[PDB]
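Asker: I have a structure here, written as structure tokens, and I will follow up with some questions on it.
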Amino acid sequence: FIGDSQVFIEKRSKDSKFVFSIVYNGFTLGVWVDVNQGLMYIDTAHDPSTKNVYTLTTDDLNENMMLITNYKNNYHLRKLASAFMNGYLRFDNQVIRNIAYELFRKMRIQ
């Protein structure tokens, strides 16, 4: 009866400003935040413009807690995870969701 409240597929507006990116197995996920509406958008960008980039690699070598970045103060992921659940996260492509989902599955571990 309620129906579709809003369309999941939405265009990447120019209002959004790049805040940070995450690199995993050579595959980069650029996280941008729409300041005007206070929403979040994702794109395939790996430019050195970012002033906040963190790397994550194979869990078996357990690099996350070793030589690589040991800063767990990245509360941005907690807010991003909440945005997905609450629904303030959307993008113009369905393909990136399936590929991105693989990283989300690993975060479920801890």
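To match Swiss-Prot, the residue numbers of chain A are left as they are there, and the shown ones run 223-332.
Technique stated in the header: solution NMR.
From the backbone N, Cα and C atoms, a Cβ is placed for every residue, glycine too.
So Swiss-Prot lists the following for this protein:
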MUTAGEN   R327 to Q  Decreased packaging
MUTAGEN   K328 to N  Complete loss of packaging
MUTAGEN   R330 to Q  Decreased packaging
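Context for these features, please: burial, neighbours, distances.
Answerer: Every protein chain considered, the tally of other Cβ atoms within 10 Å of the Cβ of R327 (mutagenesis position) stands at 8.
The Cβ of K328 (mutagenesis position) has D281 as same-chain neighbours under 8 Å, each 6 or more residues away in sequence.
Here the Cβ of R330 (mutagenesis position) has 6 other Cβ atoms within 10 Å, regardless of which shown protein chain they belong to. The secondary structure of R330 (mutagenesis position), as reduced to three states from DSSP, is coil rather than helix or strand.
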